[PDB]
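Okay, so here's the structure we're looking at.
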Amino acid sequence: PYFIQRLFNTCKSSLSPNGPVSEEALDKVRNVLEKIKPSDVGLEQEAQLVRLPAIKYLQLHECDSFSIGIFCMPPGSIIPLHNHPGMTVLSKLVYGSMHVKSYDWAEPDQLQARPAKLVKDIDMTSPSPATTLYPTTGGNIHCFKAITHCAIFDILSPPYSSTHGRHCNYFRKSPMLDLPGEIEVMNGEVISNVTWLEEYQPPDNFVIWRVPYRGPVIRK
Ligand SMILES: [Fe+3]
């Protein structure tokens, strides 16, 4: 019970309904989470399978300051492109390999196609360092594709909240053409390899099964 309790404790200290109280506070969460192993959250058995399919979501905690969850992905399964408005997400591969692709908007905010720049397009393999995304940097729009069985540990602050207007919006590449691959933004910054994204409702193909958490109990 040590690790998950120490992790939850650091989150209560470091995270607020406006987000991480500070970068130093956030790094303290990251330092704990970097030491996670499958046994700490009860996934030692799923972790040895590393060698159209439904994804499992384990909710470890939700409150107004932060959310903690784990996605267990079977090979070839996909988390489609989505964003995290106003949110910071700390995230960590527990086991397995996956492909991540992420973007950030080319410009600051003001259902039409909007230009975004590529930030990450790479496979990750355990052990792999914890990643961080911010409201406007670090790849706030991302998608995941499982190579092996894999499991992502996710800390979101603040959590999604549709009544507070922090929805999980899904995105597709715009079919519209005569859209330029290279644009110039504020301060004359040149953005090459632009991708034009538009909101869309995720396909009925996408199934998240909520599954009860069965690891070391958290004392809340
Ligand atoms: Fe996400």
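Following Swiss-Prot, chain A shows residues 2-52, 68-126, 133-242, kept in their order.
Each residue, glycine too, has its Cβ placed from N, Cα and C.
Feature annotations, reproduced from Swiss-Prot:
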- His98, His100, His164: Fe cation binding site (BINDING)
- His164 to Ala: Abolishes catalytic activity (MUTAGEN)
- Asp176 to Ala: Strongly reduces catalytic activity (MUTAGEN)
- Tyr182 to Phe: Reduces catalytic activity (MUTAGEN)
- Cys190 to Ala: No effect on catalytic activity (MUTAGEN)
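What Swiss-Prot annotates, mapped onto the structure for a quick look.
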{"residue": "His98", "record": "Fe cation binding site", "Cβ neighbours (10 Å)": "17"}
{"residue": "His100", "record": "Fe cation binding site", "Cβ neighbours (10 Å)": "22"}
{"residue": "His164", "record": "mutagenesis position", "Cβ neighbours (10 Å)": "24"}
{"residue": "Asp176", "record": "mutagenesis position", "Cβ neighbours (10 Å)": "17"}
{"residue": "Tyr182", "record": "mutagenesis position", "Cβ neighbours (10 Å)": "15"}
{"residue": "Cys190", "record": "mutagenesis position", "Cβ neighbours (10 Å)": "11"}
DSSP three-state assignment for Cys190 (mutagenesis position): coil
Candidates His98, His100, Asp176 (recorded positions) with Cα within 10 Å of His164 (mutagenesis position): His98, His100
Euclidean distance between Cα atoms of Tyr182 (mutagenesis position) and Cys190 (mutagenesis position), Å: 7
Cα-Cα distance in Å between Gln126 and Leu133, where 6 residues go unmodelled: 13
Gap of 15 residues [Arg52 to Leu68], endpoint C-alpha distance in angstrom: 19
Structural state of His164 (mutagenesis position), classified by DSSP into three states: strand
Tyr182 (mutagenesis position) versus recorded positions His98, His100, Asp176 - nearest by Cα: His100
Rounded Cα-Cα span from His98 (Fe cation binding site) to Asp176 (mutagenesis position), Å: 15
Beyond the site residues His98, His100, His164: chain residues whose C-beta lies within 8 Å of the centroid, for Fe cation: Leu97, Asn99, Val105, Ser118, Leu155, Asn162, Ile163, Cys165, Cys190
